[PDB]
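Report on the structure given below.
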Amino acid sequence: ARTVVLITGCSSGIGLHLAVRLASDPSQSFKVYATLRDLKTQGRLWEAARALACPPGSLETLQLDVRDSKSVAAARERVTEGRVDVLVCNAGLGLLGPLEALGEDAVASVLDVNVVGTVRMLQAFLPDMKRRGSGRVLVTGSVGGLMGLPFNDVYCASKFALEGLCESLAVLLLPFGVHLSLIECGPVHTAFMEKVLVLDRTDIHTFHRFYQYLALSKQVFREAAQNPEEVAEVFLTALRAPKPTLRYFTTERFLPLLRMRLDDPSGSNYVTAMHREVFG
Amino acid sequence: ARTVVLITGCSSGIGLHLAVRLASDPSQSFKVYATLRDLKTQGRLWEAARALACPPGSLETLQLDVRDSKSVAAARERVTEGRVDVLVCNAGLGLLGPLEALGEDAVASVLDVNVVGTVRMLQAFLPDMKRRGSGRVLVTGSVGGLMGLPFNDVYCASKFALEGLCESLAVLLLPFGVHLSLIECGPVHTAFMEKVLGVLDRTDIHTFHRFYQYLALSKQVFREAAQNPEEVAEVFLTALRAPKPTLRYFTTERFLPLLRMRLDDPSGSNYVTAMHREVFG
Ligand SMILES: NC(=O)c1ccc[n+]([C@@H]2O[C@H](COP(=O)([O-])OP(=O)(O)OC[C@H]3O[C@@H](n4cnc5c(N)ncnc54)[C@H](OP(=O)(O)O)[C@@H]3O)[C@@H](O)[C@H]2O)c1
Ligand SMILES: NC(=O)c1ccc[n+]([C@@H]2O[C@H](COP(=O)([O-])OP(=O)(O)OC[C@H]3O[C@@H](n4cnc5c(N)ncnc54)[C@H](OP(=O)(O)O)[C@@H]3O)[C@@H](O)[C@H]2O)c1
Ligand SMILES: C[C@]12CC[C@@H]3c4ccc(O)cc4CC[C@H]3[C@@H]1CC[C@@H]2O
Ligand SMILES: C[C@]12CC[C@@H]3c4ccc(O)cc4CC[C@H]3[C@@H]1CC[C@@H]2O
């Protein structure tokens, strides 16, 4: 009990790890409502929770498909404390591919989950934190949300959108007690990439470039990808702040890339640097 | 004429003005297909085309509703010259109000017109450009796309999505001889805002208050700082002119001190406080 937390997308990767990290906190002060798109996939979560030995009642899972506003309401109605102190917007999908090759459904789907879904959670939940003048909104950051990456145009679009959405609300919410923070992450070892996935819809040059990008991402992800457990610690950090900043970074690694991006509004610099980073 | 320009959102504001500025060019080098979401509202385009006297055959309008891919294909197939030298993705929409007060179809249209709508345009026009090894794609920027503005949360999300889409595509296109640039705009006197909004029920009194506090400020800013749809149109020309154009063209320096401010603060709270003070004193 105390500190009701409600996290989205906890079947795996980040959701699952922060769920049980929070529920197994030595302080025992968190009540965790791990929500998932489909409960039948909750095996691992529970096994992890069970393996960690969490106070009974410290974990509860609800079904919440962030792309359905009815699902959202319902789960909210299932939070018995009638309050959420920490709201975690963590679900999201990637989408890779030459822009001309991406399909309408995939595009829409990405935007609906990553952006539109955070919008739904907040509408359903800001109100009562604002009214209670207390609440903490933590949103899962992503680096392809801070800078453009070749072949991930739509993913990046949907990921920059969260920044924008988040940045607008913090400008407002400051005064109401509610604090929003993004936990920005680089590659992380989750279920993410395995799910993320042309010849007939792209031209020979983009095609070969695609394949060249592809190969490299995978080698690099494997080299940089952090642990999903490393990332929960950052969410804990932020949520431990007395006055939390709007950005928390899970690694210093992209920092350098970011600064030369910001050091040049025309953007010509980043473009060249990123083209060479990706195609040598 | 020769440079074939294709512009979306030409029933008014920047679309309209860019469309007849180019068409009435002395050089007379451009052919302009000004597309309109609904051709029936093209009378003002024509009257203005007339007012600057675009020679016959310099301007052709078409229906293109960026929300519908069949509309896109059709427009594309009515480009007689079979090629587009400049693609101006301009149609866009605003949405203003407490997040919690915004309607699900409102939030969705804003993302589909603004974000998916440019994704549909490029998917259709880019390929041939890439084949040609030549083309210039200009996208109407927006400052709500570079930094966050209270009570404009979804408008800003859709606008930061055009930056990620265009920057992501720019890293790739670099070596293809295809040029994509964002014309970043601060406030402008177009129809944009008359439609942005006109709450009590859908939000608390505390938020309701801030809302009005914000409308006070924005109205003042538009009033004392907006630019003309034609001031803006000279930037797309500057941008289309440069032989080696950048990703961004700002139509004003105005929010550049505030842009840097943000730029030199990764953690993001300096900008949040400044913006906070700067709007709700
Ligand atoms: N992995 C990385 O390297 C990385 C880097 C930066 C940012 N991120 C971001 O971190 C979050 C992804 O976490 P992850 O890396 O752990 O990915 P993941 O392992 O694939 O886990 C994501 C979770 O999101 C869920 N989800 C998908 N659609 C949903 C929906 N409609 N409603 C509710 N839940 C849904 C998934 O459930 P199902 O499995 O049932 O579909 C899964 O539980 C997103 O914000 C992602 O963009 C990840
Ligand atoms: N006004 C500003 O202060 C400002 C500032 C920065 C950026 N911008 C941007 O520049 C663009 C132009 O807007 P504006 O300022 O010129 O105001 P505007 O006069 O309202 O321009 C909007 C035009 O685009 C059209 N459009 C809307 N939805 C469409 C759709 N689904 N399919 C095709 N066309 C559609 C509108 O059609 P209908 O007439 O039929 O509605 C209208 O012709 C937008 O991207 C806007 O975000 C404007
Ligand atoms: C797209 C991400 C950003 C930065 C990463 C990167 C950054 C630079 C680069 O040359 C390749 C990659 C591939 C994998 C990427 C990441 C996987 C998820 C993350 O958001
Ligand atoms: C972001 C825009 C330019 C900046 C404008 C601004 C900038 C500062 C501010 O305090 C209020 C407003 C009102 C609306 C904004 C605009 C709406 C559309 C445009 O993109």
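Numbers in chain A track Swiss-Prot; the residues on display, in order, are 2-198, 204-286.
Just so it is clear, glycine is given a Cβ too, placed from its N, Cα and C backbone atoms.
The feature NADP(+) binding site is assigned by Swiss-Prot to A:10-38, A:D66, A:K160. Residue environment of A:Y34 (NADP(+) binding site) contains 27 other Cβ atoms, counted within 10 Å of its Cβ in all protein chains.
Under the DSSP three-state reduction, A:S135 (mutagenesis position) is assigned to coil, being neither helix nor strand. A:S135 to A appears in Swiss-Prot as a mutagenesis experiment; the accompanying note says: Abolishes phosphorylation. No effect on 17-beta-hydroxysteroid dehydrogenase activity.
Experimental mutagenesis at this site is recorded by Swiss-Prot as A:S143 to A, annotated: Loss of 17-beta-hydroxysteroid dehydrogenase activity. A:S143 (mutagenesis position) is surrounded by 24 other CB atoms, counting those within 10 A of its CB over all protein chains shown.
Mapped onto three states, the DSSP output places A:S143 (mutagenesis position) in coil. Per Swiss-Prot, substrate binding site is recorded for A:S143, and the stated evidence type is experimental evidence.
For A:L150 to V, Swiss-Prot lists a mutagenesis experiment annotated as follows: Alters substrate specificity. Sequence-distant contacts (6 or more apart, same chain, Cβ under 8 Å) of A:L150 (mutagenesis position) comprise A:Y156, A:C157, A:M280, A:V284. A:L150 (mutagenesis position) carries neither a helix nor a strand DSSP state and counts as coil.
Under the three-state DSSP scheme, A:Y156 (mutagenesis position) falls in the helix class. Record note (Swiss-Prot), mutagenesis A:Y156 to A: Loss of 17-beta-hydroxysteroid dehydrogenase activity. The unchanged residue is displayed.
According to Swiss-Prot, the feature active site, proton acceptor maps to A:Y156.
Applying an 8 A CB threshold to same-chain residues 6+ apart, the list for A:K160 (mutagenesis position) reads A:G93, A:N115, A:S143, A:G145, A:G146. Listed in Swiss-Prot is the mutagenesis experiment A:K160 to A, annotated as follows: Loss of 17-beta-hydroxysteroid dehydrogenase activity.
Under its mutagenesis entries, Swiss-Prot includes A:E283 to Q with the note: No effect on conversion of estrone to 17beta-estradiol. Contacts of A:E283 (mutagenesis position) defined by a Cβ separation under 8 A and a same-chain sequence distance of 6+ are given as A:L263, in order along the sequence.
According to Swiss-Prot, the mutagenesis experiment A:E283 to A carries this note: No effect on conversion of estrone to 17beta-estradiol.
Around the Cβ of A:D26 (NADP(+) binding site), the same chain contributes no residue under 8 angstroms that is 6 or more positions distant in sequence.
Once the 5 unmodelled residues between A:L198 and A:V204 are set aside, the endpoints remain 11 angstrom apart, Cα to Cα. Take the binding-site residues A:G10, A:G14: by the count of other Cβ atoms within 10 Å of each Cβ, the lowest one is A:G14.
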